[PDB]
Amino acid sequence: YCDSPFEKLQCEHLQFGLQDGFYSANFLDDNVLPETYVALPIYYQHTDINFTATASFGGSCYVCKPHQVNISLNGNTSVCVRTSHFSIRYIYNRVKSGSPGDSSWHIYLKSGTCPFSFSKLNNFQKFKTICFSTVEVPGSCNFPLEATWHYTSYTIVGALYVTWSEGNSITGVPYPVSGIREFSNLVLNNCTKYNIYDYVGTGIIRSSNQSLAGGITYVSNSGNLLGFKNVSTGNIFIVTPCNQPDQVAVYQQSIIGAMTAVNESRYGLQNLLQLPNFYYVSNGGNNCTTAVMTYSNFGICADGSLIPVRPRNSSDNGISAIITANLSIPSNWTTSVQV
Amino acid sequence: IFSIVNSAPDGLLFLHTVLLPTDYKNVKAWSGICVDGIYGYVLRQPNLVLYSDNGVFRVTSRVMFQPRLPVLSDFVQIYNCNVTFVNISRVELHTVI
Amino acid sequence: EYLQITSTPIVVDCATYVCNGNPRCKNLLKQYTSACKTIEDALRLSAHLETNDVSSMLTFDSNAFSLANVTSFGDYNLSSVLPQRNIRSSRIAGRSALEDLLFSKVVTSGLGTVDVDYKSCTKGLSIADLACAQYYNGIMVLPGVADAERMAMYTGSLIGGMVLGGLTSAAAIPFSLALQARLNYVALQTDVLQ
Amino acid sequence: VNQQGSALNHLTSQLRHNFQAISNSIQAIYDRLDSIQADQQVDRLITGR
Amino acid sequence: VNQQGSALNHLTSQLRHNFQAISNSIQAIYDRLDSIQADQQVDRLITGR
Ligand SMILES: *[C@@H]1O[C@H](CO)[C@@H](O[C@@H]2O[C@H](CO)[C@@H](O[C@@H]3O[C@H](CO[C@H]4O[C@H](CO)[C@@H](O)[C@H](O[C@H]5O[C@H](CO)[C@@H](O)[C@H](O)[C@@H]5O)[C@@H]4O)[C@@H](O)[C@H](O[C@H]4O[C@H](CO)[C@@H](O)[C@H](O)[C@@H]4O[C@H]4O[C@H](CO)[C@@H](O)[C@H](O)[C@@H]4O[C@H]4O[C@H](CO)[C@@H](O)[C@H](O)[C@@H]4O)[C@@H]3O)[C@H](O)[C@H]2NC(C)=O)[C@H](O)[C@H]1NC(C)=O
Ligand SMILES: *[C@@H]1O[C@H](CO)[C@@H](O[C@@H]2O[C@H](CO)[C@@H](O[C@@H]3O[C@H](CO[C@H]4O[C@H](CO)[C@@H](O)[C@H](O)[C@@H]4O)[C@@H](O)[C@H](O[C@H]4O[C@H](CO[C@H]5O[C@H](CO)[C@@H](O)[C@H](O)[C@@H]5O)[C@@H](O)[C@H](O[C@H]5O[C@H](CO)[C@@H](O)[C@H](O)[C@@H]5O)[C@@H]4O)[C@@H]3O)[C@H](O)[C@H]2NC(C)=O)[C@H](O)[C@H]1NC(C)=O
Ligand SMILES: *[C@@H]1O[C@H](CO)[C@@H](O[C@@H]2O[C@H](CO)[C@@H](O[C@@H]3O[C@H](CO[C@H]4O[C@H](CO)[C@@H](O)[C@H](O)[C@@H]4O)[C@@H](O)[C@H](O[C@H]4O[C@H](CO[C@H]5O[C@H](CO)[C@@H](O)[C@H](O)[C@@H]5O)[C@@H](O)[C@H](O[C@H]5O[C@H](CO)[C@@H](O)[C@H](O)[C@@H]5O)[C@@H]4O)[C@@H]3O)[C@H](O)[C@H]2NC(C)=O)[C@H](O)[C@H]1NC(C)=O
Ligand SMILES: *[C@@H]1O[C@H](CO)[C@@H](O[C@@H]2O[C@H](CO)[C@@H](O[C@@H]3O[C@H](CO[C@H]4O[C@H](CO)[C@@H](O)[C@H](O)[C@@H]4O)[C@@H](O)[C@H](O[C@H]4O[C@H](CO[C@H]5O[C@H](CO)[C@@H](O)[C@H](O)[C@@H]5O)[C@@H](O)[C@H](O[C@H]5O[C@H](CO)[C@@H](O)[C@H](O)[C@@H]5O)[C@@H]4O)[C@@H]3O)[C@H](O)[C@H]2NC(C)=O)[C@H](O)[C@H]1NC(C)=O
Ligand SMILES: *[C@@H]1O[C@H](CO)[C@@H](O[C@@H]2O[C@H](CO)[C@@H](O[C@@H]3O[C@H](CO[C@H]4O[C@H](CO[C@H]5O[C@H](CO)[C@@H](O)[C@H](O)[C@@H]5O)[C@@H](O)[C@H](O[C@H]5O[C@H](CO)[C@@H](O)[C@H](O)[C@@H]5O)[C@@H]4O)[C@@H](O)[C@H](O[C@H]4O[C@H](CO)[C@@H](O)[C@H](O)[C@@H]4O)[C@@H]3O)[C@H](O)[C@H]2NC(C)=O)[C@H](O)[C@H]1NC(C)=O
Ligand SMILES: *[C@@H]1O[C@H](CO)[C@@H](O[C@@H]2O[C@H](CO)[C@@H](O[C@@H]3O[C@H](CO[C@H]4O[C@H](CO[C@H]5O[C@H](CO)[C@@H](O)[C@H](O)[C@@H]5O)[C@@H](O)[C@H](O[C@H]5O[C@H](CO)[C@@H](O)[C@H](O)[C@@H]5O)[C@@H]4O)[C@@H](O)[C@H](O[C@H]4O[C@H](CO)[C@@H](O)[C@H](O)[C@@H]4O)[C@@H]3O)[C@H](O)[C@H]2NC(C)=O)[C@H](O)[C@H]1NC(C)=O
Ligand SMILES: *[C@@H]1O[C@H](CO)[C@@H](O[C@@H]2O[C@H](CO)[C@@H](O[C@@H]3O[C@H](CO[C@H]4O[C@H](CO[C@H]5O[C@H](CO)[C@@H](O)[C@H](O)[C@@H]5O)[C@@H](O)[C@H](O[C@H]5O[C@H](CO)[C@@H](O)[C@H](O)[C@@H]5O)[C@@H]4O)[C@@H](O)[C@H](O[C@H]4O[C@H](CO)[C@@H](O)[C@H](O)[C@@H]4O)[C@@H]3O)[C@H](O)[C@H]2NC(C)=O)[C@H](O)[C@H]1NC(C)=O
Ligand SMILES: *[C@@H]1O[C@H](CO)[C@@H](O[C@@H]2O[C@H](CO)[C@@H](O)[C@H](O)[C@H]2NC(C)=O)[C@H](O)[C@H]1NC(C)=O
């Protein structure tokens, strides 16, 4: 079971039991995160699109095929957007017979040939024109429709035909916020999933105050964001990832200490030192006088305490000089062997 | 002193043999003999020490301790007698050489 | 003359460099579990081997160290080389009067390989530096063994060894005489007055 | 010192080159396509890196 | 000796990685597709190896 702080290192490296030495560790966590969106100024205009499907059953055979199925977009056969924002759904009507007899039949969309997905169109995806339709037209991909009885036998019923063309004018929205004049959002102080001037990623956004004039985006030399700037003012913001890797030391099937970069306690360890370029977290004493592991400029001993490394003692006497004094000349000799 | 060679996995393994001092000895050194204040003698080779213990003069090396007796074939003439020399007259030169 | 004796150790992280902390890569890198398990150890083995050799030559002597003072060098003004004694800290000896002029030239322009501190790359409140910009990609630079102090204890123990003649326990011959013994090696000096 | 600097400056600069995929940022790949289609794209970057 | 062993252990382990093809074994490729279509797949492994 992957529950204990040490039981996770094995669970991460896919190994039953570990050797002695230093190991790298960075435990991620899957969760749900809020979403922020900042874009260049533009006005707001919205539209809504449904996608309904009603059915009836019971002709001669049930588990074979449904009797009839209807597909329509907003009641029409083709509807598309002259506006700047849109959002699409999918609705299956189960109150056709009053009593919900549709409990047995499952109907859902499949994955077609388009280079996107129906369920992820509401995200901040950008196009030029779309013009959905429910009839065949040349040059258009499609999403098939499926019907099944308790997941025994599958069949194809209909399809949804969609066109597009690359552009930067029409953007999808998760849901129609009403009463606003410029769609924007910003969540600070803990991890989010930002979409800022066509940049996507994760991190924490904090405020600051620096005196800089020029661009509205400071990227690194590897394509990642480091800080942007609100255009209607002078304040800037800072973006940093919220998961930093560490270094763990393993000795005799247990964790001795770690060298983190965050000023807090760690994976079962309590005490906290402060080295010149990082922090050290352990739970040992300070009375050890031995060494079992070695690192750049210090040696971690058995219980976790730090011990500095010492140089080697060696004494020598220089060459003799012509002088009227007292000298020292070797008298007896011994041998030794080196390899 | 010498060395020994033995083989190993795709290589060689040497076995050196060196010496190491254990005990030292204290010596009352000198720097040369100046006779009659003007004529002076010094040792030609720069690896010899002229010393004297309790009245007798001997010559040894500087790396090991191998005393022996001095001979006239080890001295050159270094005239004008630096001050920190041994004061001795020519009539008694045979007591050191 | 200048010689190079060591380089800087680099330790990299596989899962962070391959993708920036996405919790979905790790489900795909499991099929490559031996692809980068052989990289971290391949780097850390050489990084460990370097220190076992660099620290094996940097010895230290105590008696010869005490003779490195400027008062025991005759009339040869060598005071711009000897290490500085007191720094008002817990350091036996610091940089010399000449090393500072060397470090004022180049090492201040490296900006990405020397004495970086990782305690500040995790607080924000400013645009990230160049050194902290790489730490977000898993590249970490370990500290070296030869710091400012050990190099001032190994060099000072060699500069002070010249005046240490073959006298008794701790006597020091004048430096005007340490050259008379190094000139007789060439030819026997036959001049009474120097 | 210049040679030491250039080696890391070259290593950190190869994350910009997207291989034969949609984009060079994985959060964008997992934001557009579903789970069954993004696995054929992510490995194209993984093998290059 | 460890360094000598690791070099061959790394070389013999790169036959597992299938490139942008169907599988990492050529017999499987020729067992599924016809002759006119497997030639655009085999070369993707040949160039990598
Ligand atoms: C092409 O377009 C480019 C984009 O616009 C353009 O680059 C930009 O050039 C402008 C020049 O005006 C940069 O402006 C900044 O201005 C700051 C404000 O102070 C100055 O500007 C005021 C308005 O002009 C003046 O009034 C002001 O005088 C007043 O204030 C004085 C001080 O208080 C006072 O004494 C006076 O009496 C008066 O009251 C002043 O003149 C300024 O702070 C800022 O400083 C830069 O330079 C300093 C010295 O080098 C640095 O200390 C500082 O950190 C800034 O340098 C950074 O940027 C440099 C260039 O990129 C780098 O070389 C530096 O190393 C440093 O880079 C670090 O920091 C970056 C973030 O800032 C980071 O991204 C790096 O990775 C690195 O870590 C600066 O002068 C504007 O900043 C420039 N744009 C960018 C992005 O840098 C370019 O010039 C155009 N090309 C051509 C040919 O024209
Ligand atoms: C960028 O943002 C950051 C944060 O995001 C800003 O940092 C903060 O800046 C605030 C000021 O804008 C700081 O507020 C200080 O508050 C002190 C009192 O707080 C105590 O008491 C409260 C309860 O009342 C308590 O909650 C709190 O915790 C504290 O215990 C004030 O005393 C202080 O003012 C003092 O200093 C100013 C001028 O400061 C000068 O010197 C600074 C270095 O010491 C230097 O950094 C400054 O730039 C400046 O040169 C002075 O005016 C004050 O009073 C003087 O004048 C009166 C006459 O009016 C005179 O009678 C008196 O004798 C003094 O001569 C006083 O001495 C602050 O207001 C806050 O602490 C900061 N936060 C942090 C974490 O540092 C930052 O300012 C922003 N800007 C920049 C450019 O970075
Ligand atoms: C990494 O994180 C660690 C934390 O895990 C940091 O360690 C602490 O760092 C602090 C600052 O460097 C150390 O000082 C303490 O600061 C506390 C907060 O004060 C700051 O913040 C407030 C705003 O919240 C601000 O207004 C203020 O100006 C400061 O900036 C203080 O509360 C704390 O006081 C503690 O001690 C006093 C009594 O101390 C006196 O008496 C001692 C003998 O008893 C004597 O030895 C001391 O020297 C001193 O003379 C105590 O009264 C405080 O409150 C207790 O008592 C009241 C009732 O009396 C009770 O209500 C309350 O709950 C407490 O029980 C308090 O205990 C310090 O001044 C702090 O010491 C560090 N902690 C440790 C364990 O070392 C570290 O700094 C971080 N690293 C970096 C780089 O940032
Ligand atoms: C080269 O080598 C040769 C031989 O190999 C050296 O010759 C010998 O040099 C020795 C000097 O170290 C001589 O020993 C001294 O003997 C003195 C007595 O001699 C008198 O009596 C004899 C007859 O017995 C007579 O022939 C002679 O002419 C004299 O009249 C001692 O007094 C003297 O002791 C002195 O030093 C000790 C040192 O004690 C501690 O203190 C030091 C700090 O000051 C410390 O650093 C040391 O390490 C040490 O631990 C001191 O305690 C003595 O103090 C006594 O006297 C004071 C009054 O002055 C009194 O108050 C106190 O209570 C003590 O009672 C005293 O100052 C030496 O032991 C030896 O005789 C010589 N032998 C020959 C054959 O020549 C030559 O010196 C070497 N040259 C060089 C340059 O190294
Ligand atoms: C998916 O979509 C389809 C397509 O729309 C949909 O099918 C419609 O279903 C609705 C549901 O009720 C039907 O609505 C009814 O329409 C009646 C009018 O029917 C006309 O056509 C009759 C013949 O059509 C059948 O036969 C031909 C072959 O000949 C076949 O191809 C057809 O597919 C179909 O099976 C015809 O007999 C009928 O004539 C009547 O009316 C005239 C006067 O106009 C009279 O003189 C005749 O004697 C006869 O009575 C007519 O021409 C309509 O009458 C009916 O009325 C209901 O409501 C009133 C109240 O207003 C009640 O009083 C009455 O009793 C009825 O309950 C009702 O409106 C519609 O006709 C279907 N469409 C077609 C083309 O047939 C599916 O339902 C959709 N799926 C789901 C799950 O809903
Ligand atoms: C930092 O670390 C060091 C070392 O790691 C540490 O030193 C330890 O300190 C603790 C506590 O002070 C010591 O534990 C105590 O030991 C007491 C006895 O130790 C002395 O006596 C030893 C022999 O005694 C036995 O034999 C005689 C007969 O000969 C018999 O009468 C006695 O009853 C007893 O059976 C002696 O060997 C030992 O010497 C050690 O050190 C020297 C070098 O200095 C070395 O040469 C020796 O070989 C040996 O290693 C020492 O002189 C003991 O009485 C005492 O018992 C208390 O606790 C028990 C419960 O456990 C109670 O029941 C009892 O009533 C007492 O209250 C306790 O066990 C420990 O021995 C030290 N370790 C060493 C190696 O010296 C420091 O304390 C640490 N901290 C600091 C700040 O420095
Ligand atoms: C090469 O060799 C030289 C040899 O000279 C060496 O230089 C010496 O280095 C040592 C370092 O150990 C220096 O020793 C220091 O002495 C400090 C004392 O001097 C200060 O204090 C004087 C007053 O103290 C008197 O009164 C107190 C009681 O209040 C009493 O205890 C004292 O013993 C003493 O009697 C003060 O007069 C003096 O000022 C002099 O100099 C100024 C100019 O700077 C001049 O204007 C004055 O008129 C006066 O002449 C000076 O201010 C001492 O503080 C220091 O440390 C001690 O104190 C700390 C606590 O603070 C303790 O923790 C520590 O253990 C010490 O006890 C230290 O001992 C010595 O002064 C140097 N001498 C010279 C001439 O420079 C070089 O370093 C060598 N080089 C190398 C590379 O090794
Ligand atoms: C099984 O029964 C169904 C209906 O009971 C037959 O098919 C439908 O019959 C209705 C009669 O009201 C027509 O309105 C539909 O148009 C018919 N559907 C189709 C697709 O033709 C069917 O013929 C019977 N036999 C089978 C399925 O073998």
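Shown for chain A, in order and in Swiss-Prot numbering: 437-775.
Determined via electron microscopy, 3.4 Å.
Placement of Cβ uses the backbone N, Cα and C atoms for every residue, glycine included.
Among the natural variants in Swiss-Prot is A:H503 to R, noted as: In strain: Isolate NL. Taking Cβ-Cβ distances under 8 Å and a sequence gap of 6 or more within the same chain, the neighbours of A:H503 (variant position) are A:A491, A:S492, A:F493, A:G494, A:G495. In the three-state DSSP scheme, A:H503 (variant position) is classed as coil.
Among the sequence features in Swiss-Prot, the natural variant A:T730 to I is noted as follows: In strain: Isolate NL. Taking all protein chains in view, 14 other C-beta atoms sit within 10 angstroms of the C-beta of A:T730 (variant position).
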